Amino acid sequence: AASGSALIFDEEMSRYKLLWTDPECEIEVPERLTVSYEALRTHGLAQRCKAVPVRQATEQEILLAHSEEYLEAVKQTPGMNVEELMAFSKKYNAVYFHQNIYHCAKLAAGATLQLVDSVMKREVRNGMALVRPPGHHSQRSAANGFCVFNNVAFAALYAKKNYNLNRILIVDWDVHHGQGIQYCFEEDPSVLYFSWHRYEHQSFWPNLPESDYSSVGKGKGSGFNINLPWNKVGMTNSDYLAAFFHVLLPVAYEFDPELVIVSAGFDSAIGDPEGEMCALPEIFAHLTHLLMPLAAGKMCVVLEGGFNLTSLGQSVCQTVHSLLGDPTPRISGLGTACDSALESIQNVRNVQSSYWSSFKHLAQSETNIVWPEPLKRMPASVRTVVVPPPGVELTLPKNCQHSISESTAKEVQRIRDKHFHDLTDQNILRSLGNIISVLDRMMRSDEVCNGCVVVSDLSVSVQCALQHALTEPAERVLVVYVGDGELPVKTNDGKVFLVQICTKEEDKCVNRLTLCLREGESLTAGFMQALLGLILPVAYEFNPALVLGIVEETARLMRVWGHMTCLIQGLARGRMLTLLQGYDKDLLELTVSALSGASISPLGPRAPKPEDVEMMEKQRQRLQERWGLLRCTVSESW
Ligand SMILES: CC(=O)NCCCCN
Ligand SMILES: [K+]
Ligand SMILES: [K+]
Ligand code: NA
Ligand SMILES: [Zn+2]
């Protein structure tokens, strides 16, 4: 199984720049690359990546996406003087040429292809290419918007040709529309393109009618182009995460790509002069994290734009941190998307409702500048500690470890002699020492991040885990419970949110999300739909300090548990304690595997039950006034 993250970079791509006055182009500078790599070096991230050399894209590789006439014309720019380079540049929109830019464009393209090969040959899990010039605006026969050749379009076409891939997802979180990518694949259903972008009702460059939400692709490609226009500046973390939970992710997990390519422009970050958005660099840690369960983690991140040298370095670092599996930073202050974003979100969901299962219920009435410096991120010495039943030894990943001090044993006796007088079952009393011992390593030590304990008696286990977390203190605790019945969990004072997956149904508490999913073959689609559209929005807004997972022994869990514990590690810096009632070798191994940051096997294929969709939207109705990140329509004003 693949391990490690590639970092592809070369100083040569910094050796072309603008040679005449042009305020439109002067923001695209060599230092974008140098500042980004040096930021990775400063924080020790570059040294943890597998360096892979750049190469030149060949002529034949360039012809995958560009015309012979355009290549031939660009191939002549190395021989041009300054006056001739200016005249050549003025044939195109917002792009400049330089004696060395043709060379650098072939390197940017070759670097991208190197990244695709390293990931697809399983030599690395994932990676990032820091390249200049950017690519996503370039077109079959035109340079455009600082881009000469379309690096990310190359990558998808190359992955199709050489690895026979049938489904590729391109995520373009740059603040500009990648119209070159859209045109490239607009008729191709094998490539799903998603783009958000500053649009302002077509008044923002590149001012194209087809960058609007109504361009869904053409022909056999209808539905595989998703545009989410931002019609006001100042979009925040909440807007970006609402886009992901309510548009991108439901479509991505349904599509089930075999490879993910990110057009990663960080001009969507606070401080950027082109974007004027307000999302913090930390959000890219989560945008990366939320996509990593796709395609068994095979993700190729390719630099596009980003022009505030400081937000640029910090957002690059947050992305590589997540590629390396480091714990995600906590995002505070999340809430409803703004009205203009909710309007863009409802509009794209409505037009896409003809093509995607997650949105299908919408089609019928019956169903319907300064910001703080990012904190340090670093992997735990031992990421995951495990406490199997006594005697059971397992083959653990190299970053896991098996489980009991005297300090702890006195605490268990104190807890026993106060709250469980009649308790003598020394197997339960063992698990209490394990829970307290594991939690203390999780909360106190930076050396342990999360853990999993097998228990026998849920009530005493859950009470001791929760109460020990709440007095540490962990300001807030998110409980995720798979099972029926009521637990010793009080959700009245706002310190606990309880997500419960059951079979019965329910309650009026707004600190509680109960999901009664009908048994059958459609539960996997239903669970994933609840996870992305309900569980994750609430969990993100709640912002817990610890996540407590609980699985009843009586409980189609194996198919989705791994996706949940991977995605839920976006909360609480990955600090999750899972209690498994009873020994199940497979469930315990999958839990440890996902907690430790291993790749998750893809879901494959379908469509969920209408009764389940109805049940889920009733929950959204009931909760979205308190938890606004749940909202995916504009609220009705009085
Ligand atoms: C790569 C990129 O972000 N290009 C933006 C072009 C701006 C034109 N005003
Ligand atoms: K974009
Ligand atoms: K397409
Ligand atoms: Na110009
Ligand atoms: Zn851009």
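First residue shown is number 1, and so on along the chain.
Determined by X-ray crystallography, 2.1 Å, according to the entry header.
Cβ from N, Cα, C; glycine included.
Following the DSSP three-state reduction, the secondary structure of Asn93 (mutagenesis position) is strand. Quoted from Swiss-Prot for the published mutagenesis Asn93 to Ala: No effect on steady-state kinetic parameters.
The secondary structure of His137 (active site, proton donor/acceptor), as reduced to three states from DSSP, is coil rather than helix or strand. Cβ environment of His137 (active site, proton donor/acceptor): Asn144, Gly145, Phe146, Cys147, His176, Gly178, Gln179, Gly180, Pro206 lie under 8 Å away, each six or more residues apart in the same chain. Per Swiss-Prot, active site, proton donor/acceptor is recorded for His137, and the stated evidence type is experimental evidence.
Secondary structure at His176 (Zn(2+) binding site), as computed by DSSP, is coil. Marked as Zn(2+) binding site by Swiss-Prot: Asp174, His176, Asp267.
In Swiss-Prot, a mutagenesis experiment is listed as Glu274 to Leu, annotated with the note Affects substrate specificity, diminishing N(8)-acetyl-spermidine deacetylase activity by 20-fold and enhancing acetyl-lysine deacetylase activity by about 100-fold. Neighbour count (other Cβ atoms within 10 Å of the Cβ, all protein chains): 20 for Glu274 (mutagenesis position). Secondary structure at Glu274 (mutagenesis position), as computed by DSSP, is coil.
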Can you grab the distance from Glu274 (mutagenesis position) over to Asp267 (Zn(2+) binding site)? Cα atoms, rounded to a whole Å.
-> 6
What is the Cα to Cα distance in Å between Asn368 and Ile369, where a stretch of 31 residues has no coordinates?
-> 42
Could you check which of the recorded positions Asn93, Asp174, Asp267 have their CB within less than 6 A of ligand 2?
-> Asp174
Inter-residue C-alpha distance, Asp267 (Zn(2+) binding site) and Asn93 (mutagenesis position) (nearest angstrom) = 19
Can you count the other CB atoms that lie within 10 A of the CB of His176 (Zn(2+) binding site)?
-> 30
Rounded Cα separation (Å) that holds between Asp174 (Zn(2+) binding site) and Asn93 (mutagenesis position) | 18
Near the Zn(2+) site, what residues other than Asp174, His176, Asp267 in the same chain have a C-beta no further than 8 Å from the centroid of the listed C-beta atoms?
-> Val175, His197, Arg198, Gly265, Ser268, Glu274, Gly275, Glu304, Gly305, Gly306
How long is the Cα to Cα distance in Å for the two residues, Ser403 and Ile404, that sit at each end of the 2 unmodelled positions?
-> 8
So for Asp174 (Zn(2+) binding site), how many other CB atoms are inside 10 Å of its CB?
-> 28
